[PDB]
Structure formats: C-alpha cells, structure tokens
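Student: I have a structure I would like to understand better, so I am pasting it below and will then ask my questions one at a time.
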Amino acid sequence: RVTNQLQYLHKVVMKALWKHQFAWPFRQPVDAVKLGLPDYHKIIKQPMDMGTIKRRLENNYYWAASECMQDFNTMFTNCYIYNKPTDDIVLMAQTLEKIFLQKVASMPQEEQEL
Amino acid sequence: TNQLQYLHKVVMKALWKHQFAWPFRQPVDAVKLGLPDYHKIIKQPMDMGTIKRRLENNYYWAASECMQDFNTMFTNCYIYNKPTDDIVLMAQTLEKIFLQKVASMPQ
Ligand SMILES: CCNC(=O)C[C@@H]1N=C(c2ccc(Cl)cc2)c2cc(OC)ccc2-n2c(C)nnc21
Ligand SMILES: CCNC(=O)C[C@@H]1N=C(c2ccc(Cl)cc2)c2cc(OC)ccc2-n2c(C)nnc21
C-alpha cells in the first residue's frame, strides 16, 4: 500500500537519513564476511539496513507506516546490541535515530491509503 | 502541546502498565543492583518516571524532545546489557509499542 505516512517516511525520513554523513554503515546489510564478524548473525537474528527499507518503500512492501518505523528501529537496535558502548558506530546510530525521531514526531497523524 | 498530552495520557500510560515496564519506571539504582560500572558506561541515565515527571512539570518544549528521552532510556538498556539478557527483549517489546503509539500521535 501507499499511505500518507509511508509517503512521508520515504520522502522525508529516508531522504534525510540516506544522505547523512553517518549513514554509510547502514546503507547496505551488515556484511559479516567483509567485516570479519563470525558471531554477527548469531547475536543479531533480524538484520536490517536502510538499503532494504528504501527498497521496501520503493516497491510498496509496507501496509502501514508502523511496519517501516519498526524496521528503522530494528536497524538501530541491532547496532546498539551488537557493538560495544564506546564504539563510534553507536554515536553515529544515535545521531541518525534522533533525526528519525524528530521527523516521525511531525508525520501525518492518521494513516490513510493514497 | 496536544502531542505532549498524547505522549503522557496515551503513550506513557500504555507503556507504564505493561508487564515488562517494571525495570524502566524509576532510575537505575546502581548501588542496589550492584552496578559499579553503570554510570561509567551510561552517561545519560533515563527512565519513564523521569519522563513522566518532566511531562507533568511542563519541562518539554516539543514532543520530539520527550521522544528522545524515551529513546535514550531504551538505547541505554541495549548498550549496557548483554545481547542475550531478558531486559533486552523487554525493552524491544516496549519500544515497539512506543513506536506503534507514536505513529498515531496527533499533529
Ligand atoms: C568488531 C568490529 N565491529 C564491527 O565491524 C561491527 C560493525 N561496525 C561497523 C563500523 C562502523 C563505523 C566504524 Cl568507524 C567502525 C565500524 C560497520 C561498518 C560497516 O561498513 C560498511 C557496515 C556496518 C557496520 N556495523 C553495523 C551497522 N553494525 N555493526 C557494525
Ligand atoms: C548484571 C546485572 N545487570 C543489571 O542489573 C542491569 C539492570 N538489569 C535489570 C534487570 C531487569 C530485568 C531482568 Cl529479568 C533482570 C535484570 C534492571 C532491573 C531493575 O529492577 C528494578 C531496574 C533496572 C534494570 N536495568 C535497566 C533499566 N537497565 N539495566 C538494568
């Protein structure tokens, strides 16, 4: 489905996060081979990334904005769970997630199909 | 604002009474829990009691600020705890409700 909220998530939230200077670790799935992380998929059971979310938004995969919001959350949470407290990527996720929250606070209030 | 009233009366109320909410209703007490490293690792402690008090005292200027506090609370939990800890699942569950409810926040 296309809805007002999903349109906003795509054209405002994803637009802003994708081009952010801290977006680059999150633009594609975590590549455990490239990164040398033999435990990544043992710890993180539902990988998510902004490449997947953006493709889902482009292909009308979502029925409601809440589903898309959960994917963003999962991506950020995975990052916090997997990494150490002092890792830079935590600070990068935090910066992106605050923008995510700021924009979500101003999303159209009642979901309706376009 | 109307949004803050919603975060207080709808969002917070739904989260607060949840069966997984008990760890999050008051600040982490690092002495009582025996966590001498808690405040070394977590630089901005946050909890729903603090947020609730802030909502009740007109501390917030925008809904977004309140939402950031909720996020800080959840994030602190994921950062401090082990991936396999039950509290991580509890936080994840509450965080999903938060986002679900926030999605219907009035404009
Ligand atoms: C022990 C080393 N740890 C890692 O590599 C974890 C990895 N850590 C990073 C990462 C990101 C930034 C820095 Cl400065 C260092 C590491 C990472 C880098 C990527 O490059 C394209 C993609 C996903 C990543 N990511 C995400 C997202 N979640 N965990 C990680
Ligand atoms: C090694 C022990 N670790 C801890 O005690 C961390 C602590 N862990 C818990 C906790 C919560 C639930 C369970 Cl099942 C086990 C531990 C905790 C329990 C509380 O009881 C009133 C309050 C805050 C908590 N919390 C929050 C919030 N973030 N980290 C923790």
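Throughout, chain A uses Swiss-Prot numbering, with the displayed residues spanning 74-187 in order.
Backbone N, Cα and C define each Cβ position, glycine as well.
Feature table excerpt (Swiss-Prot):
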BINDING   A:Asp112, A:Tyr155, A:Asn156, A:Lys157, A:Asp160, A:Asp161  protein binding site
DOMAIN    A:74-180  domain 'Bromo 1'
MUTAGEN   A:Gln78 to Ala  Loss of homodimerization
MUTAGEN   A:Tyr113 to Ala  Abolished binding to histone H4 acetylated at 'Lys-12' (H4K12ac)
MUTAGEN   A:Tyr153 to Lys  Loss of homodimerization
MUTAGEN   A:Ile154 to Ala  Partial loss of homodimerization; when associated with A-182. Abolished binding to histone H4 acetylated at 'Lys-12' (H4K12ac)
MUTAGEN   A:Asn156 to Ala  Abolished binding to histone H4 acetylated at 'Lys-12' (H4K12ac). Abolished binding to histone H4 acetyl-methylated
MUTAGEN   A:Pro158 to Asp  Abolished binding to histone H4 acetylated at 'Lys-12' (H4K12ac)
MUTAGEN   A:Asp160 to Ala  Abolished binding to histone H4 acetylated at 'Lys-12' (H4K12ac)
MUTAGEN   A:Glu170 to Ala  Loss of homodimerization
MUTAGEN   A:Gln182 to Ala  Partial loss of homodimerization; when associated with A-154
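If you look at the structure here, what lies around each of the features I listed?
Tutor: Contacts of A:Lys157 (protein binding site) defined by a Cβ separation under 8 A and a same-chain sequence distance of 6+ are given as A:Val163, in order along the sequence.
In the three-state DSSP classification, A:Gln78 (mutagenesis position) falls within a helix. Here A:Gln78 (mutagenesis position) comes close to A:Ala137, A:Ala138, A:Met180, A:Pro181, A:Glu184: these same-chain residues lie at least six apart in sequence, with C-beta atoms under 8 angstroms from its C-beta.
For A:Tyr113 (mutagenesis position), other Cβ atoms within 10 Å of its Cβ number 16.
Cβ contacts within 10 Å of A:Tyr153 (mutagenesis position), excluding its own Cβ and spanning all protein chains shown: 25.
A:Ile154 (mutagenesis position) has a Cβ environment of 20 other Cβ atoms inside 10 Å.
Sequence-distant neighbours of A:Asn156 (mutagenesis position) (same chain, six or more apart, CB under 8 Å from its CB) are A:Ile162, A:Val163, listed in sequence order. In the three-state DSSP assignment, the secondary structure recorded for A:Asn156 (mutagenesis position) is coil.
Neighbour count (other Cβ atoms within 10 Å of the Cβ, all protein chains): 15 for A:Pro158 (mutagenesis position).
For A:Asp160 (mutagenesis position), applying a Cβ distance below 8 Å and a minimum sequence separation of six or more within one chain yields no residues.
Shown in sequence order, A:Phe145, A:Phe149 are the residues of the chain, 6+ apart in sequence, with a C-beta less than 8 angstroms from the C-beta of A:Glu170 (mutagenesis position). In the three-state DSSP assignment, the secondary structure recorded for A:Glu170 (mutagenesis position) is helix.
Counting only residues at least six positions away in the same chain, no Cβ atom sits under 8 Å from the Cβ of A:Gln182 (mutagenesis position). Following the DSSP three-state reduction, the secondary structure of A:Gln182 (mutagenesis position) is coil.
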Student: Among A:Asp112, A:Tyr155, A:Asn156, A:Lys157, A:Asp160, A:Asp161, which the record lists as binding protein, how far apart in Å are the two most distant Cα atoms?
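Tutor: The protein-binding residues span at most 19 Å between Cα atoms.
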Student: Which of the mutagenesis positions A:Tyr113, A:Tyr153, A:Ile154 has its Cα nearest to the Cα of A:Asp161 (protein binding site)?
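Tutor: For A:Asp161 (protein binding site), the spatially nearest of the mutagenesis positions is A:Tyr153.
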Student: Quick one: of the recorded positions A:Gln78, A:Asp112, A:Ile154, A:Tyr155, A:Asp161, A:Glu170, flag those whose CB is under 6 Å from ligand 1, and say none if nothing qualifies.
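Tutor: From A:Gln78, A:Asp112, A:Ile154, A:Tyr155, A:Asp161, A:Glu170, counting a Cβ under 6 Å from ligand 1 as near, the near ones are A:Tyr155, A:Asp161.
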Student: Give me the Cα-Cα distance between A:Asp112 (protein binding site) and A:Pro158 (mutagenesis position), rounded to a whole Å.
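Tutor: That comes out at 17 Å between the alpha carbons.
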